[PDB]
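Below is one structure, written out as structure tokens; the observations come after it.
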Amino acid sequence: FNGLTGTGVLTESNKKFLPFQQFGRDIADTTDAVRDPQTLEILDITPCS
Amino acid sequence: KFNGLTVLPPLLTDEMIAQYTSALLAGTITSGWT
Amino acid sequence: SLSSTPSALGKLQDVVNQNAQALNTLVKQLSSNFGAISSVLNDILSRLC
Amino acid sequence: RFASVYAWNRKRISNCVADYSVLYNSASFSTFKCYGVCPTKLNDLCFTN
């Protein structure tokens, strides 16, 4: 992406980001979801098994 | 889980605990302490 | 009594809550810098020589 | 034209591709010294500015 380099499984998200947010986190301060820099689809990030 | 934290299952599931409890009640009710 | 008084089962609820906190603490301590320039290992690896 | 050191050009670089052309390997410079970043990782890193 634009940073937030990492490894995981990218799936469609049901999250509703406010138009300015771009990124998102969990309770654990980990990345929860990322807005795709192009087309702006929100994707959830799941750790690999 | 993102940092390696794994939760393990119990050997005895709630269903098995319920069966042991039921057996103890059946014993208590129909045969006392014998 | 068990239905109307939620505190009745407090002993079992407490065991659950203490272990949940021990894990949440472990998770949050992970994001502290501990004297490092960044708590994110990937930031250190990505920019520092 | 370059300023004498009294003043200096402070042009801000934004909304672009900072291809750093591995300038450190061009041998056109006598000095190319990076501090908070590794000079070889400059093309992987993003900046706000």
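For chain B, we keep the numbers from Swiss-Prot: what you see runs 854-887, in order.
The header says electron microscopy, 3.4 Å.
Using N, Cα and C of the backbone, Cβ positions are placed for all residues, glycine too.
Record features, source Swiss-Prot:
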VARIANT   B:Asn856 to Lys  In strain: Omicron/BA.1
VARIANT   B:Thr859 to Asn  In strain: Lambda/C.37
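B:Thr859 (variant position) falls within neither a helix nor a strand when secondary structure is assigned with DSSP, and so counts as coil. Counting every protein chain shown, 5 other Cβ atoms lie within 10 Å of the Cβ of B:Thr859 (variant position). All protein chains considered, the CB of B:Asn856 (variant position) has 10 other CB atoms within 10 Å.
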